[PDB]
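See below for the structure under consideration.
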Amino acid sequence: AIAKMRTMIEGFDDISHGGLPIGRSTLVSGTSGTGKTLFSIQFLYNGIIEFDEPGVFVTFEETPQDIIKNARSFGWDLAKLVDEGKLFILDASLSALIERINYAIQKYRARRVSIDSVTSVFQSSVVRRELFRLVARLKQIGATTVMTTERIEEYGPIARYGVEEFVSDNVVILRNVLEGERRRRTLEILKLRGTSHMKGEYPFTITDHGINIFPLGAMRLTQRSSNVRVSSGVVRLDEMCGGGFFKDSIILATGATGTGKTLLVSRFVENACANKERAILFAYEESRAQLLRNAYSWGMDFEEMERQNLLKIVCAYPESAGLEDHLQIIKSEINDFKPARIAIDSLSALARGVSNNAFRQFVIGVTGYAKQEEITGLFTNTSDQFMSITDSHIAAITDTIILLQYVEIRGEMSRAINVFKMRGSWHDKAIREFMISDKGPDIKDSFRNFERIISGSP
Amino acid sequence: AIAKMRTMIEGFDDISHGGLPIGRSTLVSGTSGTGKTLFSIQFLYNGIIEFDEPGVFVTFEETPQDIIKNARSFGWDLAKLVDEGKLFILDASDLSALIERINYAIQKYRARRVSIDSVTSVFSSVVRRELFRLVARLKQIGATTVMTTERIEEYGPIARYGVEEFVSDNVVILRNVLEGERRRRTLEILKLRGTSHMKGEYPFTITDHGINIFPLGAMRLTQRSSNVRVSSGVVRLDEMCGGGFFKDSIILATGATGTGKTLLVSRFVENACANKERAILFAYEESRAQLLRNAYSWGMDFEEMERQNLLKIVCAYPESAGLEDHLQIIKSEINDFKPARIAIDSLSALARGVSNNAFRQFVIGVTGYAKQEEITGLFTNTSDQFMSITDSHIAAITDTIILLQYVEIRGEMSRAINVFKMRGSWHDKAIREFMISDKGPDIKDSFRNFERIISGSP
Amino acid sequence: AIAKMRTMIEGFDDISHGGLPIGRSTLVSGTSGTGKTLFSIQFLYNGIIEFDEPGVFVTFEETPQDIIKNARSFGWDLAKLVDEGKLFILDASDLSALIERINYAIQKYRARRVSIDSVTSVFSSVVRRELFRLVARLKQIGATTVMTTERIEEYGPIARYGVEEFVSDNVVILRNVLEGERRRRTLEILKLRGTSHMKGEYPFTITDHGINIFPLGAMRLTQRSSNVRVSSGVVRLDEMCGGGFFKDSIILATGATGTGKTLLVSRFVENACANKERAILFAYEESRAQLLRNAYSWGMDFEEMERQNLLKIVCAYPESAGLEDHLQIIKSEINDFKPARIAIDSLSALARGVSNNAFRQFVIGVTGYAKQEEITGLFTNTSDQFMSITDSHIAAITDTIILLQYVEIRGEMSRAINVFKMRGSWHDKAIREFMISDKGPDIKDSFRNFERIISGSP
Ligand SMILES: Nc1ncnc2c1ncn2[C@@H]1O[C@H](COP(=O)(O)OP(=O)(O)OP(=O)(O)O)[C@@H](O)[C@H]1O
Ligand SMILES: Nc1ncnc2c1ncn2[C@@H]1O[C@H](COP(=O)(O)OP(=O)(O)OP(=O)(O)O)[C@@H](O)[C@H]1O
Ligand SMILES: Nc1ncnc2c1ncn2[C@@H]1O[C@H](COP(=O)(O)OP(=O)(O)OP(=O)(O)O)[C@@H](O)[C@H]1O
Ligand SMILES: Nc1ncnc2c1ncn2[C@@H]1O[C@H](COP(=O)(O)OP(=O)(O)OP(=O)(O)O)[C@@H](O)[C@H]1O
Ligand SMILES: Nc1ncnc2c1ncn2[C@@H]1O[C@H](COP(=O)(O)OP(=O)(O)OP(=O)(O)O)[C@@H](O)[C@H]1O
Ligand SMILES: Nc1ncnc2c1ncn2[C@@H]1O[C@H](COP(=O)(O)OP(=O)(O)OP(=O)(O)O)[C@@H](O)[C@H]1O
Ligand SMILES: [Mg+2]
Ligand SMILES: [Mg+2]
Ligand SMILES: [Mg+2]
Ligand SMILES: [Mg+2]
Ligand SMILES: [Mg+2]
Ligand SMILES: [Mg+2]
């Protein structure tokens, strides 16, 4: 088999099980601002601060000083590594270039090489022969190169002259697709000669750590399962769940608007902080100010928990970022605070004007990470119809579902709670009446008289 | 990192995270009449009207006289600034010759800011070589340049020869997309080599003040929340809400046509003018004439309040402007009148033949601003069916929902009201019938004889 | 008729009705990384590894060393065959000169098969004249050639200059269409001058064995059917089915979330391992961890069966691969483990954001194979509404349908099971209520007090 080299890019090594083929050159074409330079810089940088491999960078447009300054925003200096003799920024902004580049390879331990960019170098018949010569001349030296080419259309031709794709051994497309006034970064591997890889696009983001590729296909169902129970915050609800929620489980609170989803989330988050356990609250519908007042009215101090460094509140609008970003933000915030419990209020708000598949691929990401890090996730979902079906087919991700619906009785609005699922546990299969007070919720008995709920009244 | 310069354009300082990279040039492409020249002038202008930095202006097609004549429209004299020495409009009626004149004028007034409108006149393989030489000679002078490009398609190639983006360090695209015979201005940053920015299209308008960018992403979920309550105009309604509406809250009055939504809006505004508090009425369904007749019929003198400078009525058809304009008009008017209560009649009318995405982002922009300005807002919504739900997922924005519906009883069409939800407050969970007279709402008792009304037919 | 040659590529021998026309050449066009070179090698390879026929290989861009290095990946040494004389890789570093060298090498080893990868390198009016001369000089030598072309668009012009199809006797197009960020390999025969073939696109995958074409059309309705019955894990269920499921049959367990579909799958697999019979569990909703916990909770040791080599659990996310892969993975695993019972949990999860056409053709490919392998299959389907139908038209594939649904009775959520249909058997036509415990299903009696359940709300 062809030996792959680890680029040390979070996700990319999963997409191409191993990394990039050693001895050959990888073509990374993409529209302007797709992260071609970043990828090629991050490739060389990773290969010097992990395997101390002497890499050479070829410039064709941007000056060396520009590349150094631009890469300084990611929190790494290139001039320091150039000073050490571990990097070489060959400034060039025909055949001799190959021999000059080859010279440095043998004169600075030919590890990794990047050429950003070649499109301006050869700025469609001549393109082939010129591109065919370079790759061949780089094969003889047997060093791992990355070539960055530009494309005009996001789903149009692979490159500018539409020829490089065949000439190259490896093809990587960086996309910056715009849908509904929103840009979605995706990276896909078009081909890998004599090796296997993951097919199709994969959502990625660019932060202070660099390119953060989020593979969904590498996510496997290995989430360890325990019989460890944890109090939901309601004694009556814990009895109804046959002891309370499972430490390694995903609880779903679906219902109509004003039913008490946030209440159950608040009470679930308070419980963590009572037992001196860390918890994160991801708000998307309400603000910290409104959350603190709302909790206060039920008799729960959210400031107290914040002062004890046991509860964190992250409020933000869904339309203020993308699903890729939102997921990263959760992971980053979870990576720092490392909570025992988590609550997303809510997924319904996060599904507002988003690809039904882009949202579906987000839920798995959050659900999986929570399960894979042994964190109890409670996600709320507001139903569009007042007074009910999932209508999303995402009930196969949740291990527990709390139903909250209104019951119009004697020209009076009354609320009702019920547990549908409790995988690996017994649950009370009754529709108990509950109401809200200054001391929180109170679950009473069920309605034996009216047997026609999840519809109307009698 | 990379030092950024403030452009002092409302919204661009948030979308850019701080502004435009210092020392480097920014390319602004767009179709004709997008606001390229405007952005160009406004950049240099605020430079010499805030940080007092001498900026030179290169004009190729448009003559200085015209530039000043057009600039005046917004309300700022350029010739006065040309007269002093803070700005120099270098009329451009070979690159080296032009570059020399620009370079020899950048040291004369020691210009910090530079705008070239436009570089798509002087002029694919040659455009790159010329453009590369231009930015290189401007990079050496360490002057923050702004270059304006020209495109033919709105979602087609970024520039004319589709090569000006890879040569530029920064790329700002201004669009003017036509959807259902309606023109929507949008601004997006494609890339910023070095720093970070906000990805995606952001709606903006051009008024007397200049460009007015409304970033919905920059708007955080930091909205002050108090337990201060206020009246609604109805004593029983205040009592039904458990002391009346919250000062800092968004109330929603949804129901079938002729249920009495406008009645609740009227009384809501009246009560404001009763406590000598200023309010605004945004009508999109009925005129001042009909409102005054209907109000006067209900025993509420809207002329009086109008003369007392406590009530301002602004009527205009929903299809008389875009959501962008309607929002900017609401904000402008609010800032002028500085009201404590605001009522919109209605959102349903504002959703008339408008994309759910563009409508979604408008309701967030209105509710968000009112919440951050400590202004109590009552928004009405007319349901499609007489006998329903919550339109879409705008129930996450309203802190209170007052449902009103009809109840056919013994061949009579009686109306019923109920506080469906109230966050942070107790509310009457009863469906009380109410009559309308020339005195206003008459909330009586609920219907215990028949329990199947609410969001149902009985 | 026209004599055809077997390529020995799984599926191509059925789609072609027998293979490629003998004496004539075949043109294989496709975008980059479709599998043109692979198909090229695999053709010649099987030639000299089955019918022991010396085949020569023309390489234009890719060097012999690379071709052998890439070929190795699949698991076959080319240099060994080059060493012997069964294959000769004629490196192509004027037509008459090249044609001469090919013609002078086709008589040396007396080559029966020939591949030219690729003819889109050497090179609209001239391409025809050259191509026509090439096939004419290969027709005279009566050698089955295979020419690889290159296309830019997936559903655009067949070849580059769109003239290589009318000059060729045979045209095979390899596609790699991207639909919702997912890459789907497809192979179609456009025409075969002389013989007949299968019209339309056919899904195929590339694995370690090489190209793997899955013709759904070639699959006939010849599926052995016996009166041999088997148990389900439940005595009452076997009795309710009129002696238990048929050995050769497809059973479907559809219903709302948490109804007990996984319970029935578990017991179904357990019973197999009870009679010392091998089974496979294909999970796409829950992990091994959760399954083992849930199983153990139900009184079924999935570790034991795992250690007894009677039960194999394979969990993986539905969006972790394409239907093509999932199918090929199921077939591969089945052939290895050779199980008598198979259960998929679930099809609904496998339909998550997938075209109804691509999903339809996957269920036919799975059910068809299991039916022709004498393997009893239980497939689960989670309904969108809690309280429904048969998803789509997949009821024509299932020989037995076990419906499970909830029945709100006196403010209690009880579950009900019923054998909806059973072909070739009597079944209990009664809606019997059933409870769940740590011992498994408890099928009790039906509800004679209320006759309005089934696919209704009462
Ligand atoms: N500190 C940062 N935080 C977040 N994102 C950043 C940061 N620095 C840069 N970026 C992002 O990465 C981009 C860097 O552009 P880059 O040069 O990697 O793209 P490219 O595809 O090579 O562009 P081109 O080849 O057209 O010049 C910026 O435009 C921005 O979107
Ligand atoms: N202090 C209180 N006393 C009594 N009842 C209260 C109190 N605060 C809230 N409630 C009741 O509980 C509801 C609050 O529910 P919650 O804030 O959890 O909203 P939700 O069900 O998540 O709906 P949404 O997210 O759509 O607003 C109010 O609508 C009201 O009916
Ligand atoms: N005083 C004003 N009030 C409101 N809108 C104005 C005012 N003055 C100009 N506008 C708007 O802004 C536009 C001016 O755009 P500008 O002159 O910058 O064009 P441009 O983007 O440079 O395009 P081009 O170069 O093709 O002329 C007008 O077409 C109009 O829609
Ligand atoms: N003076 C009055 N006396 C009695 N009933 C009245 C009087 N004026 C109006 N009404 C009643 O109340 C209604 C007034 O309409 P209102 O503005 O309260 O409803 P709306 O929900 O705003 O209707 P629309 O959806 O058409 O805007 C009339 O249709 C009528 O039934
Ligand atoms: N060992 C392997 N296991 C699985 N898949 C493989 C393996 N080796 C190669 N592949 C797949 O097959 C592809 C090889 O295709 P091939 O080299 O024939 O390209 P091609 O169709 O000739 O295109 P081009 O001429 O543009 O390179 C790889 O891109 C990869 O997706
Ligand atoms: N040990 C137990 N004792 C009692 N009841 C149990 C026990 N374990 C599970 N249950 C009940 O049976 C259900 C188990 O889910 P099961 O896998 O049988 O349903 P499912 O149809 O596969 O659900 P989903 O659609 O979510 O996959 C729980 O929701 C609970 O109601
Ligand atoms: Mg770049
Ligand atoms: Mg809530
Ligand atoms: Mg202009
Ligand atoms: Mg009205
Ligand atoms: Mg090839
Ligand atoms: Mg299940």
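All residue numbers given for chain A refer to Swiss-Prot; the residues shown span 17-109, 123-152, 157-420, 424-494 in order.
So how was this one determined? The header says X-ray crystallography, 2.6 Å.
The backbone N, Cα and C atoms fix where each Cβ goes, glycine too.
Sequence-distant contacts of A:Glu77 (active site, proton acceptor in CI (KaiC 1)), defined as residues of its own chain at least six apart whose C-beta falls under 8 angstroms from its C-beta, comprise A:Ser109, A:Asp145, A:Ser146, A:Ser149. Under the three-state DSSP scheme, A:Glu77 (active site, proton acceptor in CI (KaiC 1)) falls in the coil class. Positions annotated as active site, proton acceptor in CI (KaiC 1) by Swiss-Prot: A:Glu77.
What Swiss-Prot records for A:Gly49, A:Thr50, A:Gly51, A:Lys52, A:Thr53, A:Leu54, A:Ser89, A:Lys224, A:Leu225, A:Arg226, A:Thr228, A:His230, A:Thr240, A:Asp241 is ATP 1 binding site. Every protein chain shown contributes to the tally, and the Cβ of A:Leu225 (ATP 1 binding site) ends up with 24 other Cβ atoms within 10 Å. In this structure, A:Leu225 (ATP 1 binding site) is part of a beta strand by DSSP.
The Mg(2+) 1 binding site annotation in Swiss-Prot covers A:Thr53. Using a 10 Å Cβ-Cβ cutoff, A:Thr53 (ATP 1 binding site) registers 24 neighbours.
Annotation comment: Swiss-Prot describes A:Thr295, A:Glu318 as Mg(2+) 2 binding site, evidence class experimental evidence. Within 10 Å of the C-beta of A:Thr295 (Mg(2+) 2 binding site) we count 24 further C-beta atoms, all protein chains included.
DSSP classifies A:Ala87 (mutagenesis position) as helix under the three-state reduction. Remark: A:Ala87 (mutagenesis position) has A:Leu54, A:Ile57, A:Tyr61, A:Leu94 as non-local neighbours, by Cβ distance under 8 Å and separation of at least 6 in sequence. In Swiss-Prot, a published mutagenesis experiment is listed as A:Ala87 to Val, annotated In kaiC1; shortens the period of the circadian rhythm to 22 hours.
Within 10 Å of the C-beta of A:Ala108 (mutagenesis position) we count 14 further C-beta atoms, all protein chains included. According to Swiss-Prot, the mutagenesis experiment A:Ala108 to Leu carries this note: Reduced binding of KaiB, reduced formation of KaiCBA, still phosphorylated.
Among the mutagenesis results in Swiss-Prot, A:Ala108 to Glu has the note: No longer binds KaiB, no formation of KaiCBA, still phosphorylated. The residue drawn here is the original one. When secondary structure is read from DSSP and collapsed to three states, A:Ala108 (mutagenesis position) falls in the coil class.
A:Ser146 (mutagenesis position) falls outside any helix or strand according to DSSP and counts as coil. The mutagenesis experiment A:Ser146 to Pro is recorded by Swiss-Prot, whose note states: CI hydrolysis rate halves, increases period of the circadian rhythm by nearly 50%.
A:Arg215 (mutagenesis position) falls outside any helix or strand according to DSSP and counts as coil. One mutagenesis experiment named in Swiss-Prot is A:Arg215 to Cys, and its note says In kaiC3; shortens the period of the circadian rhythm to 16 hours and decreases the interaction with KaiA.
For A:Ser229 (mutagenesis position), the same-chain residues that are 6 or more apart in sequence and have a Cβ closer than 8 Å to its Cβ are A:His33. Under its mutagenesis annotations, Swiss-Prot gives A:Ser229 to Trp the following note: Increases photoperiod in presence of KaiA and KaiB.
Within the same chain, the residues at least 6 positions away from A:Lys294 (mutagenesis position) whose Cβ sits under 8 Å from its Cβ are A:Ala286, A:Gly288, A:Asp378, A:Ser379, A:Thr413, A:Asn414, A:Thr415, A:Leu440, listed in sequence order. One mutagenesis experiment named in Swiss-Prot is A:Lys294 to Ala, and its note says Induces a long period phenotype, no change in ATP-binding.
What Swiss-Prot says about the mutagenesis result for A:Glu319 to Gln is this: Strongly phosphorylated, arrhytmic in vivo. Neighbour density for A:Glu319 (mutagenesis position): within 10 A of its CB lie 26 other CB atoms from the protein chains shown.
Among the mutagenesis results in Swiss-Prot, A:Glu319 to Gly has the note: Low phosphorylation. The residue drawn here is the original one. According to its DSSP assignment, A:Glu319 (mutagenesis position) is coil.
Every protein chain considered, the tally of other Cβ atoms within 10 Å of the Cβ of A:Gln394 (mutagenesis position) stands at 23. Swiss-Prot documents A:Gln394 to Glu as a published mutagenesis change and attaches the note Constitutive KaiC phosphorylation.
According to its DSSP assignment, A:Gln394 (mutagenesis position) is helical. Record note (Swiss-Prot) on the mutagenesis of A:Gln394 to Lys: Very slow phosphorylation in presence of KaiA, none in presence of KaiA-KaiB.
In this structure, A:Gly460 (mutagenesis position) belongs to neither helix nor strand by DSSP; it is coil. Neighbour list (A:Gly460 (mutagenesis position), Cβ cut-off 8 Å, at least 6 residues apart, same chain): A:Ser258, A:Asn260, A:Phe279, A:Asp435. The mutagenesis experiment A:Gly460 to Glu is recorded by Swiss-Prot, whose note states: In kaiC13; induces an arrhythmic phenotype.
Checking the recorded positions A:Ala87, A:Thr228, A:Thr240 against chain C with a Cβ-Cβ cut-off of under 8 Å leaves A:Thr228. Following the DSSP three-state reduction, the secondary structure of A:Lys294 (mutagenesis position) is helix. Listed in sequence order, A:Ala17, A:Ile18, A:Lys20, A:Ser32, A:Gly34, A:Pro37 are the same-chain residues six or more apart from A:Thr228 (ATP 1 binding site) with CB atoms under 8 A from its CB. Considering other CB atoms within 10 Å as the measure, the emptiest surroundings among the binding-site residues A:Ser89, A:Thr240 are those of A:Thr240. Candidate recorded positions: A:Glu77, A:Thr228, A:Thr295, A:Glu318, A:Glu319. Not one of them has a Cβ under 6 Å from ligand 1. In this entry, A:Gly49, A:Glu77, A:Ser89, A:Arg215, A:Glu318 stand out among the recorded positions A:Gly49, A:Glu77, A:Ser89, A:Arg215, A:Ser229, A:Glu318 as having a C-beta under 8 A from a C-beta of chain B. A:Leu225, A:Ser229 are the recorded positions among A:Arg215, A:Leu225, A:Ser229 whose C-beta comes within less than 6 Å of an atom of ligand 5, given in sequence order. The Cβ of A:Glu318 (Mg(2+) 2 binding site) has A:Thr295, A:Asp378, A:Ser379, A:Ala382 as same-chain neighbours under 8 Å, each 6 or more residues away in sequence. Under a cutoff of 8 A between CB atoms, and with a sequence separation of 6+ in the same chain, the neighbours of A:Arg215 (mutagenesis position) are A:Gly355. For the pair A:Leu225 (ATP 1 binding site) and A:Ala108 (mutagenesis position), the Cα-Cα distance reads 29 Å.
Here the CA atom of A:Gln394 (mutagenesis position) lies 24 Å from the CA atom of A:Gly49 (ATP 1 binding site). Considering only the binding-site residues A:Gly49, A:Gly51, the Cβ with the fewest other Cβ atoms within 10 Å is that of A:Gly51.
For the pair A:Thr53 (ATP 1 binding site) and A:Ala108 (mutagenesis position), the Cα-Cα distance reads 15 Å.
As a whole number, the greatest separation of Cα atoms within the ATP 1-binding residue list A:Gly49, A:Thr50, A:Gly51, A:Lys52, A:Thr53, A:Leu54, A:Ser89, A:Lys224, A:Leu225, A:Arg226, A:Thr228, A:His230, A:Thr240, A:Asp241 is 35 Å.
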